[PDB]
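Here's the structure, in structure tokens; my notes come after.
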Amino acid sequence: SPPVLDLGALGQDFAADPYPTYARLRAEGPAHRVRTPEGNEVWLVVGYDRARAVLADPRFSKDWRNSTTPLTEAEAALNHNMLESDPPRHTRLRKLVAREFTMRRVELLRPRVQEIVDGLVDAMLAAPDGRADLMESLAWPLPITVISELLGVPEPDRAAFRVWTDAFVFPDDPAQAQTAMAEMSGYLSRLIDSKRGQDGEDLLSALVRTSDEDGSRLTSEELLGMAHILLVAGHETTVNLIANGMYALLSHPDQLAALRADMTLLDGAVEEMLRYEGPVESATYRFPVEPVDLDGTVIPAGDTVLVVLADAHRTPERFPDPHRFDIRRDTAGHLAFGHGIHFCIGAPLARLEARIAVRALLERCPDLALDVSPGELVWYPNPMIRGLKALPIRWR
Ligand code: HEM
């Protein structure tokens, strides 16, 4: 029952570089009870083959009615979304927006996305001494603008979102996380209400109309659950991809020039950014419905389980030379977007924003470099999301 390892005792060492610790675990076995820096005791499933199994395994439920851990009031407010569901609710819910996030549909957004990215890079090259934080001026503002537009979040109300979403990455403390969720959940509900009767053409309006017309298709809870899900999962992961990506790029200068000289490598590069430093370090909560034997180790019904995608991707048997960042490696079968029914619905939009951004910095900042001695970067210690506090850069 008790943890064999406390991760928060491992300090910034672990946050900077968690891989050898996961790697240490994988040697020993596939699953390990641990305590997270914020002190919840969870299970970690490690290693590609087993990691992949667990993601698609329906013995593992994403529905909290199956978790022995009780939800707080703020959280219960928001747990009615597809990602925290099993069939059929999951089915009814995903189907409501699937059309929306296909590759083809998204391609009709390339122009606007491009327009946004031009705006921010232009602004960014105007930093007097050729220095600034990539996170602050590109990686955060791009995804939030794009997704806000898709969903009808008015510009004045966007700033608050960096603040709130931060508050449930690493919270300073569990009290600040909770406040965020209520503050946000509160704001989303006004926003949803403000849509009623306004003939918006954005997806939130559309959902409100869908919901109001027939509350058996979408309940008022699920409506809020969706707005949230599509927003957070829209902001946070994309932001960190871009920021993890550029960083992998900037810290291996050979791979940078390679893509700089040949922009056919862009998609590959973005795939290796997801393979190598993907923003989803551990997939979201999983609750075995009955006890599950993973090679001798018996995880009990209703425990919290995390699949460590970060470790999946550093498994040498599935990825030769797992520590080398190689923009041309075969990246197929990576788990960065998950695997199975819950497979990420907005991968195409993610790839799109990232591709455009990575190209824009490379074609518009010659001589771009890390501004900062790499070991002076600071990583959030949360074991779910892989993320930088800041990412200073420079140019000629
Ligand atoms: C690089 C960016 C992204 C990464 C790495 C990523 C990764 C993931 C992963 C791993 C899952 C499944 C998690 C699990 O099984 O617990 C997932 C699901 C999901 N993602 Fe993303 N995602 C990204 C971008 C986005 C964006 C931009 C959106 C905005 C629409 C989005 C919306 C969702 C939703 C709604 C689900 C739940 C799908 C379902 O339960 O059927 N994601 N994503």
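In order, the residues displayed for chain A correspond to 11-406 in Swiss-Prot numbering, which applies throughout.
If you check the header, you will see the structure was determined by X-ray crystallography, 2.7 Å.
Heads up, the Cβ atoms here are built off N, Cα and C, so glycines get one too.
Taken from Swiss-Prot, the feature substrate binding site covers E94, 187-191, 238-246, and the record attributes it to experimental evidence. According to Swiss-Prot, the feature heme binding site maps to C354, an assignment based on experimental evidence. Listed in Swiss-Prot is the mutagenesis experiment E85 to Q, annotated as follows: Reduces affinity for narbomycin and YC-17. Strongly reduces activity with narbomycin and YC-17. Here the residue is the original one, but Swiss-Prot notes a mutagenesis experiment at this spot, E85 to A: Strongly reduces activity with narbomycin, but has only minor effect on activity with YC-17. Loss of activity with YC-17 and narbomycin; when associated with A-94. Annotation of the published mutagenesis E94 to A in Swiss-Prot: Strongly reduces activity with YC-17, but has only minor effect on activity with narbomycin. Loss of activity with YC-17 and narbomycin; when associated with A-85; the original residue is retained in the structure shown. According to Swiss-Prot, the mutagenesis experiment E94 to Q carries the annotation: Strongly reduces affinity for narbomycin and YC-17. Strongly reduces activity with narbomycin and YC-17.
Taking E85, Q188, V242 as the candidate recorded positions, the subset whose CB lies under 6 angstroms from any atom of ligand 1 is empty. For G244 (substrate binding site), the nearest of the recorded positions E85, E94, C354 in terms of C-alpha separation is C354. Each residue contributes its Cα atom, and for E246 (substrate binding site) and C354 (heme binding site) those atoms are 14 Å apart. Taking Cβ-Cβ distances under 8 Å and a sequence separation of 6 or more, the neighbours of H238 (substrate binding site) in its chain are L88, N91, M194, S195, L198. Around the Cβ of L240 (substrate binding site), a 10 Å sphere holds 23 further Cβ atoms from the protein chains shown.
In this structure, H238 (substrate binding site) is part of a helix by DSSP. A 10 Å cutoff on Cβ-Cβ distances gives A190 (substrate binding site) a total of 18 other Cβ atoms nearby, all chains included. Between the recorded positions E94, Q188, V242, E94 has the most other Cβ atoms inside 10 Å of its own Cβ, all protein chains included. Taken residue by residue with DSSP, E85 (mutagenesis position) is part of a helix. Ranking the recorded positions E94, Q188, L240, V242, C354 by Cα distance from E85 (mutagenesis position) puts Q188 first. Counting only same-chain residues six or more apart in sequence, the Cβ atoms lying under 8 angstroms from the Cβ of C354 (heme binding site) belong to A243, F347, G348, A360. Listed recorded positions: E85, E246. The one with the lowest count of other Cβ atoms within 10 Å of its Cβ is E85. Between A190 (substrate binding site) and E94 (mutagenesis position), the C-alpha separation comes to 19 Å.
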